[PDB]
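All remarks here apply to the structure that follows.
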Amino acid sequence: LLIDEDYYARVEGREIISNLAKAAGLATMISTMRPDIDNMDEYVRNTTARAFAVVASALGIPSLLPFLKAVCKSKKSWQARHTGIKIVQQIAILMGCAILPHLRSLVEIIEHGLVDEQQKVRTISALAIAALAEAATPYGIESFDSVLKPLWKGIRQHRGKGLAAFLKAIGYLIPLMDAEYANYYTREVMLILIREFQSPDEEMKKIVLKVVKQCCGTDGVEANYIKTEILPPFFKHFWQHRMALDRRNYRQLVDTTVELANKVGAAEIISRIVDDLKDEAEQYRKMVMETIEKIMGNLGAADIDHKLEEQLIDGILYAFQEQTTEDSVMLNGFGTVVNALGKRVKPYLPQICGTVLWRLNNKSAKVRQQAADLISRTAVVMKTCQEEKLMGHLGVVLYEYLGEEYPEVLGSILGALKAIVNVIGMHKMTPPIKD
Amino acid sequence: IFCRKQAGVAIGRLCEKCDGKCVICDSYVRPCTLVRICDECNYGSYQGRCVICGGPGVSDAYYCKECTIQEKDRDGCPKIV
Amino acid sequence: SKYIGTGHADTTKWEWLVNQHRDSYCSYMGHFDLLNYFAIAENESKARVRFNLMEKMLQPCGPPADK
Amino acid sequence: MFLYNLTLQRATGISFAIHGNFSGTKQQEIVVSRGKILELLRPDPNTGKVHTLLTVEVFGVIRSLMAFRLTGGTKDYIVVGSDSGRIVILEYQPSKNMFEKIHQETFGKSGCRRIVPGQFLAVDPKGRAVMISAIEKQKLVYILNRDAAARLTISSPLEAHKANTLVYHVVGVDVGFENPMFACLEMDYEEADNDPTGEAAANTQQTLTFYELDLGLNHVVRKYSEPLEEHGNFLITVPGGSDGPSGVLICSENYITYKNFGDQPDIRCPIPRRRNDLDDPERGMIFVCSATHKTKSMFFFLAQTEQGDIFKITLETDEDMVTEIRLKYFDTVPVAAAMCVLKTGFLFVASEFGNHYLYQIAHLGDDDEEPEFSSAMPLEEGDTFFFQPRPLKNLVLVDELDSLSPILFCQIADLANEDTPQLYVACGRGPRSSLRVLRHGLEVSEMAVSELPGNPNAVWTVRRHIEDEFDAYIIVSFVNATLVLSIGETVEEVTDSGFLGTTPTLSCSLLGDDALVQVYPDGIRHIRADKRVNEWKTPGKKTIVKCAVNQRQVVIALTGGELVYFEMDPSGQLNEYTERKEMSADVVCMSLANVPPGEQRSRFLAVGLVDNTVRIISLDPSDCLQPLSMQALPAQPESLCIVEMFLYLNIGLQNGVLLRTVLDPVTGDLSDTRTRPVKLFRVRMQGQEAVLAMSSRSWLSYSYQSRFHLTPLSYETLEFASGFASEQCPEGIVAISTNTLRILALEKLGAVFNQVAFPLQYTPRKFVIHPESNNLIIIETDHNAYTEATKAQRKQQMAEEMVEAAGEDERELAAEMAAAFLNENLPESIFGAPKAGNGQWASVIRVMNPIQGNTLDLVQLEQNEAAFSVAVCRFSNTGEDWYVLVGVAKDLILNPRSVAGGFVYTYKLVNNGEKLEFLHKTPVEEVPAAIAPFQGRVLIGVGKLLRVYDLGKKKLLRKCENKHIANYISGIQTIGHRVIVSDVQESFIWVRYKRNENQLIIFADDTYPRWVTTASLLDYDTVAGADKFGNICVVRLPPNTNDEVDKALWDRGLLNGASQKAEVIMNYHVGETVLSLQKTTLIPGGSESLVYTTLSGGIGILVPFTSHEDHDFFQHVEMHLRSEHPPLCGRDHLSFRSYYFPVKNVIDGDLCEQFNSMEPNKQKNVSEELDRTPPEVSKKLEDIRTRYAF
Ligand SMILES: [Zn+2]
Ligand SMILES: [Zn+2]
Ligand SMILES: [Zn+2]
């Protein structure tokens, strides 16, 4: 039950096990669960580790602390040490910020495992450090002093998934630190990170991307350092068309880039990708457009100058024209960029409304619905730009399209008409109200 | 017919058929205070369900202005059993 | 019905007034200025007044009547 | 009739006090509960003062208050249990200076209910969980945690309910990092409900209950329950875990018991009584408050007894368990509602009534000669511990906070011959009681005052150095003379360094860091620190008339507007520019803008002529000698100035009106405030630039909470003033009155009311004002007390008892300790009144002068006599003698009520209102609780009897009587023939008295049971009154009621009363109990308004609305601020003002004045529906406060 996909199944399993632990006592739990500590099957050991974590949640961490002290240093087998460190990881994952009073004790109990001869023990130790750090966020950095030198040395030797686990632990440790040590440490790890940027294995690339998102979001890592040292290889190696075909990599790179623009400045990130708005790969266009949407929705357009404005206009025009699918991302992106530019999109508004009218005359009604939705989204800025004649012409074409048989497109057309009436007014409206 | 247990942090929901209705007095005039429900009524497969029919919830349930004026929002979980 | 202090058609005078007195004592201990008034009338600390009202909560109207 | 409520001074009594890092910094701050107002205070560790950082009116009764800190966090949140039925977790934001509602969990109905929680509140010491709890049946536990974003997450409430159980006090247990445990004192009243013998109440013992909360198992379990040997009042959490042993400290009657489960026996230590105490031996001591101190190594507890003695409690463990409890006498402070020991050795004693105090912990009391009481030493279980209470050794008093709680009577009267009336308010309880005179304005403390010959007309404070704030040579000049004084360490009248010298100077301003341009009528000289007197000749033969001199510019205007301007040259030469064009007339007022050292020159300059026309232009060289904006004021501007920060230009006219406008190149929003012509000057109050205007009434435009308040000052009416700095006055005003130079400094920042307190001896019930001598005839009555004669004779009896209770050899030591006990006198205001006895009383009468502090006459009454009413009157049978009639209850026991009779003393008020002579004493059967003059005779309320009395020779002659009053007369009002009588439970009763036939005919009443404290009269038909529960009602007789009414068996009223009923036209719940109402006018030239004073220390006012449109506007403002700005405790404001009776015909301006403290986007969002700018809404809100009393 403790590994079932249903979340409520796992909650009820943990509750039953904890009630069992509090009814029977710690003694019979250790005596009962010890013969399976060094079992050959990995899933029995995983179940026992989760069970021991819930037992620790029931009876308190100090009650189970000496058992972990004995098991994690067992001379007889690496399996017992692996299970104890996994118990510590599951304790962290299960209890969250409640582990903080005994976080120092847990780190001291498991810290020796980082220099163990067995690779799996090192990996589970790094993962347990990462879980304890995540649970302790944003407190408890002092309790990690004694773990700082092993991991930092370990990444200068280990490769592969072990190195990935060590770097993940480091990436979860950095946001807990003060400005000076965060600066020092992220300068120390950026070389290994940028080296791992070109790794072919996808799990490593996801983990390093997560780590760069974490470290760039930490106070003390200055914007100029990220500008000069982090941004060129990041944009050169991660923003390629191969990674855009998997959803997880897509989403993770988008959120990481938005957090980067959140810290180093909107224009600094936006200027490096606007031209990719005109790539022939439509999926790449969608990715870059979504990235620009999130970045500009957080910070606005006050940071964008004239040249980058024209670059953005040309890119969104090309992306909207070479559209073959009814992407809601293109609609929302066009709408938010134009509405964020405000009165600054005024010189570009003729060709834009031309393209909307172009999409308003598309043979397939869903494109027309998208164009009408764009009209509704941008009517206010088009009003404050004072181009009421094109708006009146748009109202005339929509009124000519009012005999549309498909209801959702017709509803969008009516919404566009409501937008046009709200911006031009009732006296100068074309067609007349009486018609 | 009302559960009337001690409500918690769970937010009551309404289905598409009763969107905007007041769960106590059935009035559609002036919603006011967000509905809270007990934890048992939101446990497991019950999360997000309509506080009147148990069907899928699409909007937040509200007490009307008249009910909050009369402090009928302080009587416990209004999930109909 | 489950709320303490409510009543019914068989409520006796003693129970009704015991409910009234207990409600009133809790109200005095809630409303700071009522207890302030009461602590100015006698020459007792507010803590002493609170203690006295709490000791009065056990039987505010005395023992009940038979039948 | 529509009214408007305002609060001139908020409530000052403190219900609860907690300490913690609410600002998130290392310094500790105090959160105090003023009832319906939550305040954050900052005790300064350097100067020892207390600064009120924030006051928020929460519009609800705060029944509990406790702070918690999460594990690893560095900020403290405030958990508030209120009468709203919701538990509110708040966090102080120091950036915005406001409280943010982090959490608001709804669990029950609103009100101080018996089972809805909010009364009792407990936290876990690790901050894991809190427990709110009611008096009865209901305890809720909220588990608190954090997400990854370092916010606060509150769980669903876990019910730990137990029906038929009373909760005395709840507190958390410092168990450490284990499961959070809550400690309760509980009573099981179910056995005493069904026991008619009453034996169950004599055996219903208290239970110490330990509720454990398993966080993983997510439920509350009743882990432990133990009986107690005696009923305790509250509990102290022992700091446990690794800090020390866990467990609780039960405070009880004459005992404190450390209690903990496991292998820990309960350790019992008796509370030490005072050695040779003057209280009754039947009484017992309970701890009223406690304040634990979790230090780095060893903890201790500061527990204050009922008398006021603080005890330092330590626990000698020698294991995880505790072997001994050691108490030790610390000091003696007044009785505290809450005590807060702070870091760096402070202690904030928040007294329950009267002024609060902040002491500095000097010593701890370890290596001294005082005995330390221990629970391990043997006792015979019949003798307690005795200590000798000495004055303050381990505490040094460093601050007090003036609190008006409780206000027992008030009167608004111009007893001092001034223009505005003063607030004469009887305050305090018992020996700490006093009478406080309250005046509008900040207190001004003199620093140095000197006399100079000749009346000055133009004086200035000039410094030779800009960096040196002290004036090196202040030019205190006159119209014809110049008595300029140089000020270094001391002021000496020397004018050698000045350019004017013996010649008079109309202006002397600092034109540079080392140079000053003085424009005397002889000429304008830019004299430096040396003798560089360059007397530059002005354009024309005219003298200096108007001067607009800043730190980087100087404009001298002669007659005809000869605006000779000059900028800041780098050389420093006295030169006049060629742009000297004659205007239409000379400027009566001439001023420049701010000239800081960062800016090269100012940005504005204003010149206003005496023909009621002003101009404002830019001070830059691009707009020289050319006006930009004009102002056609109806009066000639006598002075003008500009104050930075949101800068504002203030122009004072020739009359006492100052118009303030916003800083702009054009004329801003002009708001006129009333304030001799307004010779406005600038000053630097608390670093902030402000303006001080001298007129017939002075004014000082202070900035308290960034508000423009034109509060006056309590100082002499000076003819002129300027800013100055000295050692005694670091930021003060050097001012010149009529031939009197002075230096004045202010201490309090806001200071809406300045108080002077004359001490008393007992609790003052009422006082009246003698209309001839203008004195106060105070009655002071205290329950549970001894008169001074009886206290002295009881001390003598105690000495005579102990000298024979020794009863052995060598009694020289006993006789000398009896003499040492007899001759001493511990102060009653400091050590408490050592007085006891449930039936005992102590009452005095004091004729006192309201101006000074002298008590003209003091009549001490008997032991069991208690004055409850007092009045002054003339008589028809007697001549112009003023008779003081004092009603006294004899041997009144309050609970249960059993009065042994009553008396009315009469005094003739001899020696012109300065002495009382005992003429006679008329006995009555009930308490004469209300005495009022009536048409040359007097009205006395003897219980439920309304008696018209006339003064006789040896007694008082009862000339008429009515006995249709319901329960008990508490107040009698009189206007014309009608007599308005207040019942103790019923409403006001109207009595028509006919002089013919001698009949008191009741003709009207009101249909609501109101526990009326006091009443007031508005006109012939309308009566205002208050409530014992904190309400104010206003009732009015309907029109065409026949007042000439006259068997009684056939004729009946409407509902068990009169045939005519009085309709209620106003009802409003203040939230704090009102004991005085008066229809007065606080400022001259305003309009009449109904002032009320409350028992929590607050003074408010009710203002009639003069138009329909103002009432509609303020109604819409109150409606919008009810919704878009909800109160902080989650209480509905409309339901709070409709607490006992619904709100009617008032608009609560306490909520409407939170519009200015609301967020500016929310401000314009509220104001856009009113079709007005938020400056216009703030202008109307200030106009309703200034066109009436402030
Ligand atoms: Zn429910
Ligand atoms: Zn439904
Ligand atoms: Zn309703």
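The numbers used for chain B are those of Swiss-Prot, and the residues that appear cover 9-89, in sequence.
Looking at the header, which is where the method is noted, we find electron microscopy, 3.1 Å.
Cβ atoms here come from the backbone N, Cα and C positions, even for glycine.
Taken verbatim from Swiss-Prot:
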- B:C11, B:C46, B:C49, B:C85: Zn(2+) 1 binding site (BINDING)
- B:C23, B:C26, B:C58, B:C61: Zn(2+) 2 binding site (BINDING)
- B:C30, B:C33, B:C72, B:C75: Zn(2+) 3 binding site (BINDING)
- B:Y36 to E, S or A: Alters the structure of the presumed branchpoint (BP) adenosine binding pocket within the splicing factor SF3B complex which may lead to decreased binding affinity and thus affect pre-mRNA splicing (MUTAGEN)
- B:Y36 to C: No apparent effect on cell growth, localization of SF3B1 protein or formation of nuclear speckles. Alters the structure of the presumed branchpoint (BP) adenosine binding pocket within the splicing factor SF3B complex which may lead to decreased binding affinity and thus affect pre-mRNA splicing (MUTAGEN)
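Sequence features, as recorded in Swiss-Prot, placed on the structure.
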residue	record	DSSP class
B:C11	Zn(2+) 1 binding site	coil
B:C23	Zn(2+) 2 binding site	coil
B:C30	Zn(2+) 3 binding site	strand
B:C46	Zn(2+) 1 binding site	coil
B:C58	Zn(2+) 2 binding site	strand
B:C75	Zn(2+) 3 binding site	helix
B:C85	Zn(2+) 1 binding site	coil
**OP:** Within 10 Å of B:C72 (Zn(2+) 3 binding site) by C-alpha distance: pick out those among the recorded positions B:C26, B:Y36, B:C61, B:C85, and say none if nothing qualifies.
**Re:** B:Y36
Original post:
Given the Zn(2+) 2 site residues B:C23, B:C26, B:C58, B:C61, which other residues of that chain have a Cβ within 8 Å of the mean position of their Cβ atoms, reported in sequence order?
Top reply: B:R21, B:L22, B:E24, B:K25, B:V59, B:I60, B:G62, B:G63, B:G65
**OP:** Scan B:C11, B:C33, B:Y36, B:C49, B:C61, B:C85 for recorded positions whose C-beta lands under 6 Å from an atom of ligand 3 and note them, or write none.
**Re:** B:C33
Subject >> For B:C49 (Zn(2+) 1 binding site): intrachain residues, at least 6 apart, with Cβ closer than 8 Å >> reply: B:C11, B:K13, B:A18, B:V59, B:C85, B:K87
Subject >> Sparsest Cβ surroundings (other CB atoms within 10 Å) among the binding-site residues B:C61, B:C72 >> reply: B:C61
**OP:** Taking Cα atoms as reference points, rank the recorded positions B:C33, B:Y36, B:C46, B:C75 by distance from B:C23 (Zn(2+) 2 binding site) and give the first.
**Re:** B:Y36
**OP:** Write down the Cα-Cα distance for B:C61 (Zn(2+) 2 binding site) and B:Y36 (mutagenesis position), rounded and given in Å.
**Re:** 17
**OP:** Around the Cβ of B:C46 (Zn(2+) 1 binding site), how many other Cβ atoms lie within 10 Å? Please give the count over every shown protein chain.
**Re:** 21
Original post:
Cα distance, B:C58 (Zn(2+) 2 binding site) to B:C46 (Zn(2+) 1 binding site), nearest Å?
Top reply: 13
Subject >> binding-site residues close to ligand 1 - of B:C30, B:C33, B:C46, only those whose C-beta is under 6 Å away >> reply: B:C46
**OP:** Using a 10 angstroms cut-off on Cβ to Cβ distances, just flag whichever of B:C23, B:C85 is the loneliest among these binding-site residues.
**Re:** B:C23
Subject >> B:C33 (Zn(2+) 3 binding site) CB neighbourhood, other CB atoms within 10 A >> reply: 13
Original post:
In Å, rounded, how far does the Cα of B:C33 (Zn(2+) 3 binding site) sit from the Cα of B:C58 (Zn(2+) 2 binding site)?
Top reply: 16
Subject >> Minimum Cα separation from B:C75 (Zn(2+) 3 binding site), reported as the residue among binding-site residues B:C26, B:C58, B:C61 that achieves it >> reply: B:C26
**OP:** Could you tally the C-beta atoms, other than its own, that fall within 10 angstroms of the C-beta of B:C26 (Zn(2+) 2 binding site)?
**Re:** 20
Original post:
Cβ distance under 8 Å to B:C58 (Zn(2+) 2 binding site), same chain, sequence separation 6 or more: which residues?
Top reply: B:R21, B:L22, B:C23, B:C26, B:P64, B:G65
Subject >> Where the C-beta lies under 6 angstroms from ligand 2, the matching binding-site residues among B:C26, B:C33, B:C46, B:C61 >> reply: B:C26, B:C61
